[PDB]
Number of protein chains: 4
Amino acid sequence: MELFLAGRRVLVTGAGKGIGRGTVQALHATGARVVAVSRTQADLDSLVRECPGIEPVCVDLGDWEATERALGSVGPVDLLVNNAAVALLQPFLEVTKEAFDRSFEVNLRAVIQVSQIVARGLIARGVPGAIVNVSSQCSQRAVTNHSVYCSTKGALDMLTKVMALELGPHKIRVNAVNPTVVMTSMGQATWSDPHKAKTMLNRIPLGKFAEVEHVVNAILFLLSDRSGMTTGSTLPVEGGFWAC
Amino acid sequence: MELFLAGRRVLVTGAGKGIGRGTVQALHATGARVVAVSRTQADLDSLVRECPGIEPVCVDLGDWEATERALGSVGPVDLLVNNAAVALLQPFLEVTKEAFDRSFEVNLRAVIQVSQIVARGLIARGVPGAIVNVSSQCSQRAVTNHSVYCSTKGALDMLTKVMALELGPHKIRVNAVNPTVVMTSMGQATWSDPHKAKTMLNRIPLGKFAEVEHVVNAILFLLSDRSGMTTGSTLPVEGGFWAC
Amino acid sequence: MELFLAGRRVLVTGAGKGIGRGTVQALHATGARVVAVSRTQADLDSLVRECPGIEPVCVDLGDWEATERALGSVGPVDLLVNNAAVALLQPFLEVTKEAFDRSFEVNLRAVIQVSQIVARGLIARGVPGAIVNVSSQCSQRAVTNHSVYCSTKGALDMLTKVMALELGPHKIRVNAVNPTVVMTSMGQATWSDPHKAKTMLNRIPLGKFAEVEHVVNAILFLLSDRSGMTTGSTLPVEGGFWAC
Amino acid sequence: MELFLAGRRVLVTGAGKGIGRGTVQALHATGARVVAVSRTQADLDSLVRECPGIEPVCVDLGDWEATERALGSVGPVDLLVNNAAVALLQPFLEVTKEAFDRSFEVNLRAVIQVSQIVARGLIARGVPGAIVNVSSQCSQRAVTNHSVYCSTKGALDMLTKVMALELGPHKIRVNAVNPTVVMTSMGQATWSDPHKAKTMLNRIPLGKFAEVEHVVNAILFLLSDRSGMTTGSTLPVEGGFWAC
Ligand SMILES: NC(=O)c1ccc[n+]([C@@H]2O[C@H](COP(=O)([O-])OP(=O)(O)OC[C@H]3O[C@@H](n4cnc5c(N)ncnc54)[C@H](OP(=O)(O)O)[C@@H]3O)[C@@H](O)[C@H]2O)c1
Ligand SMILES: NC(=O)c1ccc[n+]([C@@H]2O[C@H](COP(=O)([O-])OP(=O)(O)OC[C@H]3O[C@@H](n4cnc5c(N)ncnc54)[C@H](OP(=O)(O)O)[C@@H]3O)[C@@H](O)[C@H]2O)c1
Ligand SMILES: NC(=O)c1ccc[n+]([C@@H]2O[C@H](COP(=O)([O-])OP(=O)(O)OC[C@H]3O[C@@H](n4cnc5c(N)ncnc54)[C@H](OP(=O)(O)O)[C@@H]3O)[C@@H](O)[C@H]2O)c1
Ligand SMILES: NC(=O)c1ccc[n+]([C@@H]2O[C@H](COP(=O)([O-])OP(=O)(O)OC[C@H]3O[C@@H](n4cnc5c(N)ncnc54)[C@H](OP(=O)(O)O)[C@@H]3O)[C@@H](O)[C@H]2O)c1
């Protein structure tokens, strides 16, 4: 299958590591023009060396003001991967104002800002486009101590569909991909304990967790015009978890 | 059907008017003890004349600080209806930082704050209970100029299920209600325009919008032990809208 | 909550036992005139004794032709609970064409056949009515060795929605119930195995299986005009199962 | 993206026309060994001249016995596209036993008969595999005069999951695709009316009906190892019909 991302400008948030990092590499090899947006300059330093030609951008996506002008004129992009996200785990009787606030500020608000920027250009150029929001499996099934997290994720999926519906006649697409645990900095944090991640794996018919590869493949797919009739969706990449 | 809410302590946020008010009234006739929480003291005053023995409470539920302390000693309550909510409607490319910010602060964060309080006592007293979140039909279906509202609403549903699962073993139940347009001040904002309401009404199999009673009847049902096996759900009151 | 079922004619299939018989019983006691339809003769005869006045109708609802003349002339019915159904559990690779056939003509087709008689009755009479379909928890989550069962249920859910859509403008509602296990005839069969139960009880935030009263409550609520704005729904009575 | 379907045994039902045809043509081009199965002989005769190498089977998949002796000798197939279906469009009140009978023995029963054989064969070789179930978007949303057809699909979505759950541990993935109206003779039946097609285009955010590349794009993507973390899923191809 020819995905046809070559020669396309592609913005990727949270590019510093995990799924975003891999997603930028994977996008580079394909011959896309890549803009890597992340929080730790240290990470974007290494990236650009890995994948030459990719414009790095340091910024806290949780900062409206620092983001609006740190990308306000990042030029013409064609495809966007909203993947920067932080996960603050609290049992429900312990959730605090700060946790809540940081999470939605990065988890969803940024998504809205960048998507606003990127889409605004696309429309101006009178050109089609596409966006992928990295949601989650807990975006439709709750997990203990993730009341805020799952709220951002469930929040994300509905935002995805409004964007789809409003941007629809602008020929731009919006989809989300919802993987199970990924053994990233994030993944190698909570689900470290065997029994911990064991009880989770017992719910997955394929009996294994996702890899960056898997979720990157549905992203690439959802960016590609191979899925030109798919928009406002939640493509699971959780090994069947939602099915039972 | 005997709901048996009588003599029960019941908090209702956003009780000043619309579904909140009506939900207060109906809760009164049942013989339950009611705490009506609202922003405008004026709203609470009149209520009290109607429903004597209803402890009114003024506060901005969008204020963590103003809320944590005006509720620190609201006594032992046994039932909760989170209904206070604001609707900030902006097309997707015009969404603002504050619009995002207020909406989530009221429509979601408040819910966790109050619910946190009420639940601690329930757990503390070693007592069963129940919580109702007035979500919405757009919590799972997008509408124009509702990017943030639907995302709150979408958020609320996932928040409900995490609440349900964690408080589950504490014999507390959590459920949401997702009504279609209700001809309240809120409803009487967007759906004032005929053409607007026509296209929406064209979608509803029952060919009419909901009434406050309908949503109130689902709320009482969900608070009562008549639905003691339902928790973490989304009881629609959208006249069939989700079905087709 | 006065539901206002008293004085209305309610047909109840699978009335012989379980949810169907607890449901007959609840309606009788509320002043409803009931037609109880079941398979076992001796089953119908005690109900009538348990509830003087109910009209018993013995027939195999998996038989189009029997059903048609054993019910075709039943008269002006106002409500309807489709509750009859069979559970033939086979591993996917052991599914039989007989199991498929029997399971779908009872668990579903008969739902179309009776719903046609009634609905047509109301529609000709130019009077509102309401229909309750008893689906299941597994209608939205796969369970082992339930390849056909869940599929009937799965088909059950959607048929409700199509029925809803079509009968909507005839002031007739259609909703389904989706309880978790109920330790009835059906329930105390496959899940008598304490390890088979736990496996399921662990996924239930309320940590208990359902009870007949629980889905009868849910049925009556939906048959009632309390819920005059709830159509096309699938009401969980799985104590949080779908939620996590 | 390297699907890597080249050289593997792929069985396609309903390969005679529409999506089944297109899926063979595209599965062939990728160097795959496709066993084409359809009901009208004259169709496979032409396709076979279009795609030299394929191995057609003329048969009525509604027939358990014929199928079971027609496909018992089908060779170690590695992938599977259950596409065969029939649209018997009747208003809910006018639905007939006959139409329900056929619709569910072709659209569903067959899916179950072909799928056992392949799996069985797949498991005996101790080899992984993939299945794709061509469902529909009315599988989750109702359309008038589609009570039976939407039902089959609805059941289809759940079959997919039980299949995905029991087959999961055998390295065999199962997934469904849910396209909107395709302008096949089938879709060119109840969707040819300018007015009937218009009120559908109005609900589709992307503002177009679908063409058979799109669904074939999703099938091939789900059959490929590129999506080996996706199973028990329902990948929509309706240009956002479901989001709003
Ligand atoms: N990891 C898994 O287990 C898993 C599972 C399901 C879903 N997901 C989702 O997949 C996406 C990425 O997860 P992951 O595994 O890639 O996590 P990760 O390894 O922690 O990577 C996240 C990246 O996003 C960046 N980032 C976070 N907040 C940012 C901000 N405010 N501004 C700029 N950059 C920011 C991080 O930069 P710094 O390191 O500099 O902060 C980091 O490079 C998320 O939406 C996450 O919710 C992950
Ligand atoms: N309106 C509809 O058609 C509709 C439809 C579907 C769902 N819903 C939902 O159902 C619930 C009730 O809506 P409604 O139609 O009854 O609305 P309404 O007529 O606007 O009343 C909502 C009440 O909540 C209060 N409130 C709002 N924000 C508050 C805040 N930050 N702090 C304290 N009090 C606040 C308002 O009091 P003040 O005026 O004094 O602030 C008002 O009395 C909400 O959660 C709403 O989202 C409404
Ligand atoms: N119990 C469970 O755990 C459970 C859980 C979730 C949902 N449900 C659903 O609830 C409904 C009933 O379950 P249940 O536990 O009440 O079952 P039950 O105890 O086995 O009784 C069901 C009744 O339906 C009758 N019946 C079955 N086939 C019939 C036919 N072909 N014609 C006429 N009558 C027929 C049975 O009569 P005979 O025995 O005389 O045939 C019996 O009286 C079904 O839709 C089932 O799918 C059950
Ligand atoms: N048509 C649309 O607009 C549309 C829209 C949404 C979803 N879908 C779905 O997409 C899939 C195919 O539909 P389509 O548009 O391709 O339809 P189509 O143009 O009617 O072609 C379907 C093919 O299936 C074959 N077939 C049907 N019954 C069969 C049987 N019993 N045994 C063997 N072969 C059989 C037909 O062969 P003969 O007719 O030559 O016997 C025909 O070649 C289905 O699952 C359908 O539900 C279609």
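According to its header, this structure was worked out by X-ray crystallography, 2.3 Å.
Here the Cβ of each residue, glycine as well, is placed from N, Cα and C on the backbone.
Classification of A:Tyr149 (active site, proton acceptor) by DSSP places it within a helix. On its own chain, A:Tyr149 (active site, proton acceptor) has A:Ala87, A:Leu88, A:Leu89, A:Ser103, A:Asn107, A:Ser136, A:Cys138, A:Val143 as residues at least 6 apart in sequence with a Cβ closer than 8 Å to its own Cβ. Feature annotation from Swiss-Prot assigns active site, proton acceptor to A:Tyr149.
Taken from Swiss-Prot, the feature NADP(+) binding site covers A:11-40, A:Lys153. Of all the Cβ atoms in the protein chains shown, 29 others lie within 10 Å of the Cβ of A:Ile19 (NADP(+) binding site).
Secondary structure at A:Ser136 (substrate binding site), as computed by DSSP, is coil. Residues or ranges marked as substrate binding site in Swiss-Prot: A:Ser136.
Look at A:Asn107 (mutagenesis position): DSSP puts it in a helix. Looking at Swiss-Prot, you'll find the mutagenesis A:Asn107 to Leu or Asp noted as follows: Loss of function. Probably due to defects in formation of the active site and binding of coenzyme.
Ligand 1 lies under 6 Å from the Cβ of A:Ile19, A:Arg39, A:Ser136, out of the binding-site residues A:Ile19, A:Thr23, A:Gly31, A:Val35, A:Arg39, A:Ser136. Filtering A:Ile19, A:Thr23, A:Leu27, A:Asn107, A:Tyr149 by Cβ distance to ligand 2 (under 6 A) retains none of these recorded positions.
In three-state terms derived from DSSP, A:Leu27 (NADP(+) binding site) belongs to a helical segment.
Residue density at A:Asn107 (mutagenesis position): 26 other Cβ atoms are found within 10 A of its Cβ, drawing on all protein chains shown. Taking the binding-site residues A:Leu11, A:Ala15, A:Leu27, A:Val35 in turn and counting surrounding C-beta atoms within 10 angstroms, the largest count is reached at A:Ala15.
In this view, the densest Cβ surroundings among the binding-site residues A:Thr23, A:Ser136 belong to A:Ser136, judged by other Cβ atoms lying within 10 Å.
In three-state terms derived from DSSP, A:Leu11 (NADP(+) binding site) belongs to an extended strand segment. The Cβ of A:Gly31 (NADP(+) binding site) lies under 8 Å from the Cβ of A:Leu5, A:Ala6, A:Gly7, each on the same chain and at least six residues away in sequence.
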